[PDB]
Amino acid sequence: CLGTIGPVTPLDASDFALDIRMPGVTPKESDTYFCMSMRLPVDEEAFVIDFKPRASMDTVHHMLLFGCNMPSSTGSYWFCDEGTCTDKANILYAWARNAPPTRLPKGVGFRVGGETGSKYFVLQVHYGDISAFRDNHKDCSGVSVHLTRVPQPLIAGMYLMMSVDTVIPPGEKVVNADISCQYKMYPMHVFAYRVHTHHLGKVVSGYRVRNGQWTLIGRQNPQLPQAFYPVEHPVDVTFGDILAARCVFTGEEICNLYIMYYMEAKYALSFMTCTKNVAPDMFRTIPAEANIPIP
Ligand SMILES: [Cu+2]
Ligand SMILES: [Cu+2]
Ligand SMILES: [Cu+2]
Ligand SMILES: [Cu+2]
């Protein structure tokens, strides 16, 4: 794993690869999350245009890569339940064993560095079940990243919808957490999504609503591989639209929908969020499919 090629590998006059890999780490308990950081080598703005997972296709179940400015630690590596970043950890990439890859569409890149872009990458690697006879070989799992200083026409970002707090009342088998915001920027084109709960989430769905008509962004059971699922055909969201989501919870709290989009570079923002339910009555009209469980 260790056996080396430099952290930075120039590719042509304006592109370089960044190899982001665990520094020969040895998981000891099943189910461990290890984190590392890597500063961008350039101070000027640059664009992330591709990723390649380099996962121990023995023990690694999951990887996440975040962009942020303040990694939770300055150590060679650390344990993620002490944090990923102290500031907002902007998710850029997810990999899970046996999930579909989700690729950056051509002409799309995440904008990093420069004035307002992320200064660091933070890698999180989830090691699952190990054995107690493991020879303490080292693991250097991670991700290789393709960066260019060539301006991309389309800039990728994340629209994070979060529920802020419903409670699961006593005597409840089903609870809906609803989230909705108006959209008032230049168009975004949603091309992947990821859902996240901890309370036994049943199904999480996100929609664009335009003139009262709902268009599915994506729906998934939150209990399975939390990578990014591709949107069958990218959904454009424009000024006047409402983003809406419903998390369906069972008795026997947090619901996040991460919506990965691109925007025209001239008009792009790298992140947006909704933590409100501005149009709660609209949910009376929500498609029935939003309440159908995904076992
Ligand atoms: Cu995992
Ligand atoms: Cu969580
Ligand atoms: Cu709960
Ligand atoms: Cu089709």
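Quick note: numbers on chain A are straight from Swiss-Prot, i.e. 47-298, 313-355, in order.
How was it done? The header gives X-ray crystallography, 1.7 Å.
Just so you know, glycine gets a Cβ as well, placed from its N, Cα and C.
Taken from Swiss-Prot, the feature Cu(2+) 1 binding site covers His107, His108, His172. Sequence-distant contacts (6 or more apart, same chain, Cβ under 8 Å) of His107 (mutagenesis position) comprise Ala142, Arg143, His172, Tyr173, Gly174.
A mutagenesis experiment is reported in Swiss-Prot for this position, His107 to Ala, and the note states: Impaired Cu(2+)-binding. The secondary structure of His107 (mutagenesis position), as reduced to three states from DSSP, is extended strand.
A mutagenesis experiment is reported in Swiss-Prot for this position, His108 to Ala, and the note states: Impaired Cu(2+)-binding; forms a closed conformer in the presence of citrate with a reduced Cu(2+)-Cu(2+) site separation of 4 Angstroms. Abolished peptidylglycine alpha-hydroxylating monooxygenase activity. Every protein chain shown contributes to the tally, and the Cβ of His108 (mutagenesis position) ends up with 19 other Cβ atoms within 10 Å.
Here Swiss-Prot notes a mutagenesis experiment, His172 to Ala, with the remark: Impaired Cu(2+)-binding. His172 (mutagenesis position) falls within a strand segment according to DSSP.
Quoting Swiss-Prot on the mutagenesis of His244 to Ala: Abolished peptidylglycine alpha-hydroxylating monooxygenase activity. In sequence order, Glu313, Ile314 are the residues near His244 (mutagenesis position), counting only same-chain partners six or more apart with C-beta under 8 A. Under the three-state DSSP scheme, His244 (mutagenesis position) falls in the coil class.
When secondary structure is read from DSSP and collapsed to three states, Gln272 (mutagenesis position) falls in the coil class. Sequence-distant neighbours of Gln272 (mutagenesis position) (same chain, six or more apart, CB under 8 Å from its CB) are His108, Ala140, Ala142, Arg240, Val241, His242, listed in sequence order. Experimental mutagenesis is annotated in Swiss-Prot for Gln272 to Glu or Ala, with the remark: Induces a fully open peptidylglycine monooxygenase structure with Cu(2+) distances of 14 Angstroms.
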